[PDB]
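Contents: one structure, followed by commentary.
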Protein chains: 4
Amino acid sequence: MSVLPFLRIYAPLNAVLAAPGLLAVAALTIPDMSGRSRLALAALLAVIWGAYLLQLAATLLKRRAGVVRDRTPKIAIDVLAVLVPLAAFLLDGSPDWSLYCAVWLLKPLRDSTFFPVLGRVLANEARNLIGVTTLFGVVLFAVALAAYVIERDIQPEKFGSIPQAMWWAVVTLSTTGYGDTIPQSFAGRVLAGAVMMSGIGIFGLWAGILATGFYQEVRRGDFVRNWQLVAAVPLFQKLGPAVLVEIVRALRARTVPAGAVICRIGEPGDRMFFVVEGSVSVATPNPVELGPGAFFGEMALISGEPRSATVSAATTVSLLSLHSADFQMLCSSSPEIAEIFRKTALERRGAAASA
Amino acid sequence: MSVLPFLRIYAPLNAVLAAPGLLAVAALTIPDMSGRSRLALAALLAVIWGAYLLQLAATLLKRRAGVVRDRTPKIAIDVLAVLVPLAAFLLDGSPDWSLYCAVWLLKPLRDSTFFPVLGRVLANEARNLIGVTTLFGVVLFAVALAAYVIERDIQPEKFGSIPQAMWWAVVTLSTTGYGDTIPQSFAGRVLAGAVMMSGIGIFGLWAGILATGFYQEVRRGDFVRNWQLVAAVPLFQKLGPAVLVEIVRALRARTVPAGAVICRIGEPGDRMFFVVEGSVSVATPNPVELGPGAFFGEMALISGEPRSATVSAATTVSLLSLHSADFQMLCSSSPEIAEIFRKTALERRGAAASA
Amino acid sequence: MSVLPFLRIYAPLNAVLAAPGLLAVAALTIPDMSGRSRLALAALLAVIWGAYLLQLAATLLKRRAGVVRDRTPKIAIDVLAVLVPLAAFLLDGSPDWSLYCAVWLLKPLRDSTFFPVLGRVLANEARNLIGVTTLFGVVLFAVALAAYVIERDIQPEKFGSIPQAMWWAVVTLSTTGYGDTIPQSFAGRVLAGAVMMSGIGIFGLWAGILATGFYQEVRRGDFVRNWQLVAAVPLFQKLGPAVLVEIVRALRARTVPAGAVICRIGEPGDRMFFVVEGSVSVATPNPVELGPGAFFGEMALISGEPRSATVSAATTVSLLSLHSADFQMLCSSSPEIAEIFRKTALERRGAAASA
Amino acid sequence: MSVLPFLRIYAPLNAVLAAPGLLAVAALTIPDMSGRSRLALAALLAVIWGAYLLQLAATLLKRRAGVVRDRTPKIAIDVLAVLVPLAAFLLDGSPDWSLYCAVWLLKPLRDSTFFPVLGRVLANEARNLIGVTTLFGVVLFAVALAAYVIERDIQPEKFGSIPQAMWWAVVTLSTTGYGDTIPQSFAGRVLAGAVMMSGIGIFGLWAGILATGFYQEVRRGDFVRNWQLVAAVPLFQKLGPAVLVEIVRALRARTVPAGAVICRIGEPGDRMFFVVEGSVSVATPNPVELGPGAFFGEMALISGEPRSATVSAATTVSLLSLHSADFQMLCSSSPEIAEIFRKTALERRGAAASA
Ligand SMILES: [K+]
Ligand SMILES: [K+]
């Protein structure tokens, strides 16, 4: 609710082309298809093949910033990105070579920031997952077995064995209800009362495990990335030790691209920003283009008024952002700093129009 | 648990008539229907057409408070509210013109406060959504493909292709279990063990993303709306800087209409209110009708007793509300303020009966 | 994890008999049933009828504590508890009179504490529910309509109309997958990708609304009930103002019945209790039976050792309970109090064996 | 995200063999099976039978640490682990004796730490569960009955009775959608709009109850286990009373085995550890092998740089772990301690290479 995410977060074309490329598959997977578009898209693999391959050697030029780096992750796919299709071309003479389009599926995951964020936490809490995962199977066969006791007589063809019922168990447990094979008697139908009760409580916990400390990491992502952009601010030599931890939870940093809008004039003022790198377009008679290490919004927040200028992204600005309460928190936190922002709330009244 | 929401929050008839109006459709959508009610409700569109159209020009009289405003949202539908039916009337000579009742569906969303509250946060966290949304498709085709490996032999008609299985994937993943086409062999049935495990963990996170910071905004909605109604209180010149942030999290403001009940006598006392605008009906021999900027409940909360008066909404009062703990928090926070509320806990003992 | 809930929380037989009573119904609901047990359980209604009716007049003796009370809730069912069966007996001459066993279903809800706890919060946040509830219908017909566009041609019998598709919508949206009627074409199957994505995000929020502030009330239930049992403690004249709010979040009060066990000797010490009313059985050579207003566990918690005595519930004791951390929090909070609990950690070493 | 869990948390073979053992069952459960593997795995039961039985007497040698212990839980299964198969061998002459493989299912739960963690909390909050559990049945039959009103006429074979509809209720309520028997008329289809609305709100709460305070226990598990490993640190005589509670929430302790990696050189520095028992392999020219009661990472965290040494687990080290923010919190908390870690950030610059 408090950030301007822009400049094509889904940026690199190395990520983009997996999407159209994998859609190239399915037309091959269909009988009664004409040969025209059949191979027309077979070329398109050669495009992305050639394309990453065009990118590839530029990547293998790893003399860029070659001091200390760990690029086994980023490189691990680029290698097989072009090898597996190639060997797939020959040894699999039949068209099924295309079935090695399971390969590009990591290329999104190659430069997927937020995916290492995933795997980071699983190596702290999977202790729980396993204890639940076993317990999932505990309750699985504890319950899956109870049906073999019964309907083997009159449902051999469906419940004539154990894993036939283990199948129904997870489908009965995992919120699903396929609806191919269901009991007929009373007592087996009694038991389902506890099952959904169970699995919705189990995944009541288990899926809860994920977002539980995941959110900590994501709420932590807003700090580890953002104890940076702190000393750049010429004002933050005086902030107390315990002051920052209180604040940086809410502060997020994102970038705007050149030419974009930042805050349009007249809209209801509801946030202020901290600039640390780039330049803006403060729409005034004398445009007050503040460069790295600035801020704006106090004019509207102390007043509770609409915007005083159509600030637009003159350049690619690495931004921060902030709403009132947390700035009211700051204004409440120290009278030492509200002095200058009071002055700034008067300086920028004349300095917006003047130089 | 701590608020009196009244005075028709679902107030404007501009919102109301979409509901009965869209129910006008379906009778047209049915064969063997008599022409009587067929067109009788076709009039009802002309009503709401004429009705908003009656409202319309009053809205187009936007000389009301015409200083600085941003009404592209509110106006954007009112325009098409009457145009699309009109052009639909002619060019679509067949009755299908009624199928442009997809149009009024924004009219609720026109004056839907709490909907801009929705779209506000999606422009901060959709960074996550996309990284998950891709990852959803990662795990989709990563898994959806695994079945084409197998049942193409004996299920051409069901699993003779890829998207036929991508269909089963999300239905298998998204908690659903339609139950049209399911495997027959072992290994494909092995794989589903990880799928519900996955999708319930995925949406274990993904849907968790929404309420996660949504609640922050909603918990923030109780402040941005409510740093107002603060200076109006003649007592709050002394409240410390850090004091307010602690408090306003719990305080919500709502309005009661005239004639309604506020707190009935004899009921178990469990909350106190802050009045800031309007008037009440304090049921005493001399009704102590306190106007803008007052409060009541301390008589019962310090004592832990039932109500001392049937306070009823004499007028449309913009209210606040508060339970003990957070007032006990206040009584615990400063002895300076408990002095006067101690006195008030004696003044209103005589002043309730007297003038 | 920190409480001894005992003494039959599901206590009153006024609640108990709805369960066996409503099971009396179904045998009537079955053809080819013998008349023996048919009416044998028809008597059992007359039992519970007579039983509550036996209880009834004792309840109508409301001269007990008749000072100021609000018993429209508790009485509202007792009235109809016996009237509706009675009038049902005559005017419904056929056996269907039994179908007015929808009546007792409130009798559990009569003395269901934790149910007013439910309805309390819905009158603060249903503002959200409605805005979502409309939005549910927004997304309902926004999406439900999209299918009538398509399969009316080849699925008249299933998708020949709108509400026929509104049916499929919520079943498609609400996590269900019945599996009676599903599309055949591509584009309609494209759309479901957003639906489960939607409804799991919608109820990603909407059901989240409930537990969100519900938990606040339940976490608040541990205070409003428990600012009581505070002044009874002869030690708590010195606790700071801000000290209590920190503590009472964790403290829960429950009751143990006479004869029960409280803490068995030798088990790993992990909690301490505060007694405020009743008496115990501290298993020592001289049983140190401490009455109202006492505590125990510090002997094991400061030491981190097993139990020093088999404390058993000599009487019906209204208890409290506490784990270390929050007592370590207290020991960390003030050196003034750890003095006496240090002494108590030596007094009860000799005083447990001696008198 | 902040811990190195290693050394085979799923360690004891007493837990391991339930998994392969119970898979021994199903081949017996299948007709047209050859006798070869039929009994070949019947031996494998005799293995695990003999195996635990081999383990058994060693366990019955409970003279190890025989001072004060509570091993009714751990022993309770070991007894029946070998008895039930044995009596099952004889009295059940037919092969169905194998159906007493419901017995080993507790052996995982025998030494399942994190399972007593489960049952601990259910004895504090099941107050809620019951009030909801009744309420589940309230809403069950309140709604399940509504259908018998209607389709008994034209669906005797499906809705000719009450529990036939109670079946459809939970399946309709519990997110499932089996899809065997569904209404045909309008009004019964109207009602489902509230059902999924209900059950997703009900389990919106009910399953929420579990993770709610479960997480408290699990978040508490990181303290009760970890007020230990505190006094061992020779530096923590000066930490303030309120300081520790702030910290130990994040700190988790786990063990690494000998030979493993701890932090590899060159990787991005993102955490620091506290050693309290064992020894390491700090990869330097003079390996600075610090034994019980040490730490490392400050060199990278104050600098924000990659790793300064390939620390590898020389021995089985009981570890702690910590990220910056919470150490920045510590560096922010007291200047008294940053002095020595400043010095340590210079001592280990020379002392890493030197001795
Ligand atoms: K389902
Ligand atoms: K189904």
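If you check the header, you will see the structure was determined by electron microscopy, 5.6 Å.
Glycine too: its Cβ is placed from the backbone N, Cα and C atoms.
Look at Swiss-Prot and you will find D:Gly297, D:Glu298, D:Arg307, D:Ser308, D:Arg348 tagged as 3',5'-cyclic AMP binding site, backed by a large-scale study or a structure entry. When secondary structure is read from DSSP and collapsed to three states, D:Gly297 (3',5'-cyclic AMP binding site) falls in the coil class.
Here Swiss-Prot notes a mutagenesis experiment, D:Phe203 to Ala, with the remark: Increased channel conductance. A sphere of 10 angstroms centred on the C-beta of D:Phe203 (mutagenesis position) encloses 25 other C-beta atoms. According to DSSP, D:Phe203 (mutagenesis position) sits within a helical segment.
Within 10 Å of the C-beta of D:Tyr215 (mutagenesis position) we count 17 further C-beta atoms, all protein chains included. Quoting Swiss-Prot on the mutagenesis of D:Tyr215 to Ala: Increased channel conductance.
Quoted from Swiss-Prot, the note on the mutagenesis of D:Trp227 to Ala is: Loss of channel activity. Counting every protein chain shown, 15 other Cβ atoms lie within 10 Å of the Cβ of D:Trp227 (mutagenesis position).
Neighbour list (D:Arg348 (mutagenesis position), Cβ cut-off 8 Å, at least 6 residues apart, same chain): D:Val288, D:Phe296, D:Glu298, D:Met299, D:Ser308. Following the DSSP three-state reduction, the secondary structure of D:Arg348 (mutagenesis position) is helix. Here Swiss-Prot describes D:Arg348 to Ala as a published mutagenesis experiment; the accompanying note says: Loss of cAMP binding. Loss of channel activity.
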Most distant Cα pair in Å, residues D:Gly297, D:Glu298, D:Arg307, D:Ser308, D:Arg348 binding 3',5'-cyclic AMP: 13
Chain-mates of D:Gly297, D:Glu298, D:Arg307, D:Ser308, D:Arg348 with C-beta within 8 Å of site centroid, 3',5'-cyclic AMP: D:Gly269, D:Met272, D:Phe296, D:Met299, D:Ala300, D:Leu301, D:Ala309
Proximal to chain A - recorded positions among D:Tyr215, D:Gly297, D:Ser308, CB under 8 Å: D:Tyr215
Distance [Cα-Cα, Å, rounded] between D:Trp227 (mutagenesis position) and D:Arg307 (3',5'-cyclic AMP binding site): 29
Cα proximity to D:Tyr215 (mutagenesis position), best match among recorded positions D:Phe203, D:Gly297, D:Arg307: D:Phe203
Filtered D:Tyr215, D:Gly297, D:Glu298, D:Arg307, D:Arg348 - recorded positions with C-beta under 8 A from chain C: none
Cβ neighbours of D:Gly297 (3',5'-cyclic AMP binding site) where a neighbour is any other Cβ within 10 Å: 22
Structural state of D:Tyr215 (mutagenesis position), classified by DSSP into three states: helix
Distance [Cα-Cα, Å, rounded] between D:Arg307 (3',5'-cyclic AMP binding site) and D:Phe203 (mutagenesis position): 47
DSSP-derived structure type at D:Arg307 (3',5'-cyclic AMP binding site), helix or strand or else coil: coil
Other C-beta atoms that fall within 10 angstroms of the C-beta of D:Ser308 (3',5'-cyclic AMP binding site): 21
Around the Cβ of D:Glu298 (3',5'-cyclic AMP binding site), the count of other Cβ atoms that are within 10 Å: 20
